[PDB]
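Student: I am attaching a structure below and will ask some questions about it afterwards.
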Amino acid sequence: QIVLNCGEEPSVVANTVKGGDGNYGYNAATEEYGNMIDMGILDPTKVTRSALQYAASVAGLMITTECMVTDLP
Amino acid sequence: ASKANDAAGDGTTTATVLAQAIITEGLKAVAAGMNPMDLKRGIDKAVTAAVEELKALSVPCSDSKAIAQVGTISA
Amino acid sequence: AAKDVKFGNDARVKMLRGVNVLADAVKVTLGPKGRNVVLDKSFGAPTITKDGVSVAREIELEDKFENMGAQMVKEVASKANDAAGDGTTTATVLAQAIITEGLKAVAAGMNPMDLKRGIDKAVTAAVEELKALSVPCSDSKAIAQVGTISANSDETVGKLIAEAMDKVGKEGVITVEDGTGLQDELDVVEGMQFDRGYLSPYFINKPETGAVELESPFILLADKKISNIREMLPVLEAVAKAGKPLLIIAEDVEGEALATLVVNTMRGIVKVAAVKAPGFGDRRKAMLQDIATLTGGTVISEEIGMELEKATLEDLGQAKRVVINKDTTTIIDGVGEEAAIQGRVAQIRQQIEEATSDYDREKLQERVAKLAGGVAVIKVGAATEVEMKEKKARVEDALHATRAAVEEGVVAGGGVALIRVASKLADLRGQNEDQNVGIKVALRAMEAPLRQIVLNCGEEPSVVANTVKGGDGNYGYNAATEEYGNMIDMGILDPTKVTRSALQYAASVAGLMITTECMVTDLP
Amino acid sequence: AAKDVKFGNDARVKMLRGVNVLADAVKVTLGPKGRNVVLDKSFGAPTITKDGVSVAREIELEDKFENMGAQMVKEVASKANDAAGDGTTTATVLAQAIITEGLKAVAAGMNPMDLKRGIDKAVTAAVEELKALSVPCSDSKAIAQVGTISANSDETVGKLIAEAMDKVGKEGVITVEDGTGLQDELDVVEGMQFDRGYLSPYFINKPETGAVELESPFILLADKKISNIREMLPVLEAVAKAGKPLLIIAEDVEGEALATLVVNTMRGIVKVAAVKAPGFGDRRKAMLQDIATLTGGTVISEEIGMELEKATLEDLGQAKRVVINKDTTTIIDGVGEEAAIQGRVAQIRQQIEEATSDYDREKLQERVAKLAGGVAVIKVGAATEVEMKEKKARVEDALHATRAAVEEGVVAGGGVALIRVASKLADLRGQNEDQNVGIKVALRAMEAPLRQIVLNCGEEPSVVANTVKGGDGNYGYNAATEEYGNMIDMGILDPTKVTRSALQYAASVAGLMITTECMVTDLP
Ligand SMILES: [Mg+2]
């Protein structure tokens, strides 16, 4: 999504990042590849962890819905 | 998105994206004729393993520069 | 002529709706206990039938696009019948099952191209499983055995089929004629069959058959392409006064002469049919002559200087009967003198002596077979004319099954063979998850003909299918007797060739629809 | 009549919708794995084809204005095929891409005049890039190499193409005839080809071909314009009695005689065709005479005092075969005596001696080439008539590609060449920002045929495109085998001329639509 918002091929950048090891990644702001930590782009562990867990908890239940009931238009 | 905000106050946009990805692929799997309840368990088990991995990758942020970098990236 | 265009789901959904209507109406009559359908004649009393083919032929849909879906299935189903003699209804049933589940998969976001690929892989595996399942048919007992079964348990019909094949061989030429009296007759007479179709569909005087039957017709042999009606005139007029049908063999007939004959034949003064000569180039030269000797006719060659205008009846060959189908032409009981015919054979046998090439040896040998092998025919006798013609239809139905059975052997006919193969490759998997879905759709689709049979009978489709799955080989359920056992031994089977053709055609059309992204039609 | 008028966006939006319908239906069949389209013929069974040209011909839209957009694209696409032999579907694909993005740009508020200019600049740069990219095809090995590839990997087809060119020459005249036997025949016979189309489209007896084929017809040579049917009557009646087709060469034919011949030929007693004489003024005098000597016929000149009424069969030349297309006329195997024909050549060779002008020397030399060079022909042999006719179509398709290959060389045919050129001028810039946008639209549009191929195949268009971009030269992705490599070596290529023509025509129509501010049509 970050890459998509940058007007660049999301899959292309992902394949190159996947290819790399450790902290290697793409910097959207500078449009180039390098070590994410050296650059200064940091994600607190708590937000990263929480985002993944909250998204998954609701999503797992949501995909299992067979039938929904609601008021008429 | 709201729960993520409550937990840390940041990354809410990112959390929503993950929900989008999971839901779209999950529904597609349900369409395929797979049991939804099992798919949920697979997702949850993968999540539990992913969380542990994040903890191992996580390194302490103690210096002023590191703190400044997280604030700067957030803003 | 404004066009209405639909793409993606809008296009595919209409095809689905169209195919389902055709399929739903035709599937009810599939079983031995199958439900009957009533077709309404425009002016009079309605006709009721359990025959899927008649039902399918009749079906046309008001809604353009939906109509196309039904028609697309009908074309492919017709082809299966053309190459197997049976299974037209079965192919349609299989087509619906594959299409309905496959379409749901494409509209579900799964890749269509992969689904086709998965389905084809399952089909390919299924065909070989059928080959292992298949019980060979070679001996006279097997020929008669399949023939009597096809003949709806009539032992005598099977007997003539086996006897016919015994007299001229498996690949020989066998034809069926109306019986003069009560007794059934088997005769061998000089005659020839070759693979050449009819130039005009309009020529057919037997619409149920789709073939043209002529009584003791004059035969015109020509060495040149015919595009002008003028050459025909002196010979054409001569046949007209005589009052007998005329058959033409030449390089080809162009629209200038062909079109006039077509209009002339359809409710006109002189009704005639024409076909292309067998072989080509140097080979046609010898073969046309073989036909000439057989019918006692005279060949007309431009090379000689002989022309069609300069011709008479004495230059025309004769045979008691001739029949022309969509792609095959055969003649019965040529008038040519036995001395001439046998002598002609001697000339060909002498020709075989150079033996320059296996192909040339073979090709000459083939000529000997057609001219000397002869044509065996069957006359069908019965107490009443209705029974006689009805019995004749049954004989012909059995003959197609016997030839199909000879070529590939036989399999259980209760839909059981599809069941048996589907269970065998349940494990089979593909590279893509979408491909895996395609495999299940194809295998699941295979089950449907059995279930349809049971559904028609008023029995539980799921219950019977489960028990059939449990057993092995040809074991299965006979809907007519409500009994479980070896379907072949019991008396229910289909030729291996027909089962295969039905399944393959159904998969071909299904995959085809799955990959179709655009439809074009006129406005309503 | 009452007219419906739309301005600006209202006009352009309808053209966009119209073009998209035509484009969407035709683009699906572009790939080797291309998806098929089902067309309703009118009566009887449906027709299913992967042929974009067949689908394009059929499309007409209910909504006026939208219909015009489709038709505007169809005309230009047809022209590309006419001047290249292929790329009709490709041109349409490119046209949609340029038009859709270009129209969004004008709607957005950017200057339309500038967008056209930017697009044209990118197109012009791209054409040169194709010229550099293109691999030469001059030797027999290259001729045969391209011919077999086009012939769907059939080595024998390529061999005959090379051999034909080897005898008559690259610029010589090569024709294809149905084969009498299994063996393929290559023969050289006296004959002449010249550029002159048929006066009436109604004359065409081969609708798939778009050309008129005549068998051993009489040839009428005249020295005057013909407007009255009376002159024709004594010769006309004579040919009808003869039973052979009649071909007419003269200054021109007026509707009084032309219209009657057209009506007479369509479902009439005598079917004939006529074309205009080659050359003009003084030159035509010699040109008609050369044809006369070749055909063995007699020229009729008003100046002499000779008239058509006073002309007999003995005054008409003959050839075994003659064909006619939209703008070209050629004759095969003229009956004229070798002594007469060769002697005539000597007279012409003698004429060359004055050498008054390079133009006159050359013009006389050209006459020598046509009269003495002759026409080479190909007969196509096959096991069965369907295969023979099918194979013949393939041979003809290969020939067009081989001539185009010879004239401008070859490039990758997977849509790869457009990809390669688009990447090469990524940094090309225009004076105006709007012009820059036009440049991107054109370059981006180029990518689409590749993506369309991949989309049809069920593979990701974006993933395949990016990898293709990475490589250099003729490197690319083969959709049929799902493998990456040198497309030319692999076996996938298009003539340089066809790719160029498709791209240029697409740009021409696209720019044209962009600058159109008003549309006029009849009420519904
Ligand atoms: Mg933030």
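Using Swiss-Prot numbers, chain C covers 2-525, in order.
Per deposition record, electron microscopy, 15.9 Å.
Note: Cβ is positioned from N, Cα and C throughout, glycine not excepted.
According to Swiss-Prot, the protein carries these features:
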BINDING   C:30-33, C:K51, C:87-91, C:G415, C:479-481, C:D495  ATP binding site
MUTAGEN   C:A2 to S  Complex stability is significantly decreased; when associated with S-76, same residues as in M.tuberculosis
MUTAGEN   C:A109 to C  Forms inter-ring disulfide bonds. Prevents ring separation and leads to the formation of high amounts of symmetric GroEL:GroES2 complexes
MUTAGEN   C:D398 to A  Can bind ATP with normal affinity, but is defective in ATPase activity. Binds non-native rhodanese, but cannot release the protein
MUTAGEN   C:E461 to K  Temperature-sensitive lethal mutant. At nonpermissive temperature, the rate of general translation is reduced and a defined group of cytoplasmic proteins are translated but fail to reach native form
Student: Rank the binding-site residues C:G32, C:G415 by how many other Cβ atoms lie within 10 Å of each Cβ and give me the one with the fewest.
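Tutor: Comparing Cβ neighbour counts within 10 Å for the binding-site residues C:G32, C:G415 gives C:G32.
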Student: Would you mind checking how many other C-beta atoms are within 10 angstroms of the C-beta on C:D495 (ATP binding site)?
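Tutor: Cβ-Cβ neighbours of C:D495 (ATP binding site) within 10 Å number 27.
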Student: If you count other C-beta atoms within 10 angstroms, which of the mutagenesis positions C:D398, C:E461 is the most crowded?
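Tutor: Compared across C:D398, C:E461, the most Cβ atoms within 10 Å surround C:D398.
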Student: Just name the most isolated of the binding-site residues C:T30, C:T90, going by other Cβ atoms within 10 Å of its Cβ.
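Tutor: Least crowded of the binding-site residues C:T30, C:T90, by Cβ count within 10 Å, is C:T30.
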Student: Out of the recorded positions C:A2, C:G32, C:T90, C:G415, C:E461, which are near chain D, with a C-beta less than 8 A away from one of its C-betas?
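Tutor: Listed in sequence order, the recorded positions near chain D are C:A2.
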Student: If you skip the near sequence neighbours and keep only those at least six away, which residues in the chain come within under 8 angstroms of C:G88 (ATP binding site), Cβ to Cβ?
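Tutor: Sequence-distant Cβ neighbours: C:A81, C:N82, C:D495, C:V499, C:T500, C:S502, C:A503.
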Student: To which of the recorded positions C:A2, C:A109, C:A480 does the lowest count of other Cβ atoms within 10 Å belong?
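Tutor: Comparing Cβ neighbours within 10 Å for the recorded positions C:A2, C:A109, C:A480, C:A2 has the fewest.
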Student: Which one is closest to C:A2 (mutagenesis position) in space, judged by CA to CA distance, out of the binding-site residues C:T30, C:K51, C:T90, C:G415?
Tutor: C:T90
Student: Does DSSP put C:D495 (ATP binding site) in a helix, in a strand, or in coil?
Tutor: strand
Student: Please tell me which one of the mutagenesis positions listed here (C:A109, C:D398, C:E461) sits closest to C:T90 (ATP binding site), measuring Cα to Cα?
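Tutor: Ranked by Cα distance from C:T90 (ATP binding site), first place goes to C:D398.
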Student: Near C:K51 (ATP binding site), which residues of its own chain have a C-beta under 8 A away, given they sit six or more steps off in sequence?
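Tutor: In sequence order, the residues whose Cβ lies under 8 Å from that of C:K51 (ATP binding site) (at least 6 apart) are C:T30, C:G35, C:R36, C:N37, C:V38.
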Student: Just give me the nearest neighbour of C:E461 (mutagenesis position) among the recorded positions C:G32, C:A109, C:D398, C:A480, Cα to Cα.
Tutor: C:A480
Student: In DSSP terms, helix, strand or coil for C:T90 (ATP binding site)?
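Tutor: SS state of C:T90 (ATP binding site) = helix.
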Student: List the Cα distance (Å, whole number) between C:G415 (ATP binding site) and C:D398 (mutagenesis position).
Tutor: 18
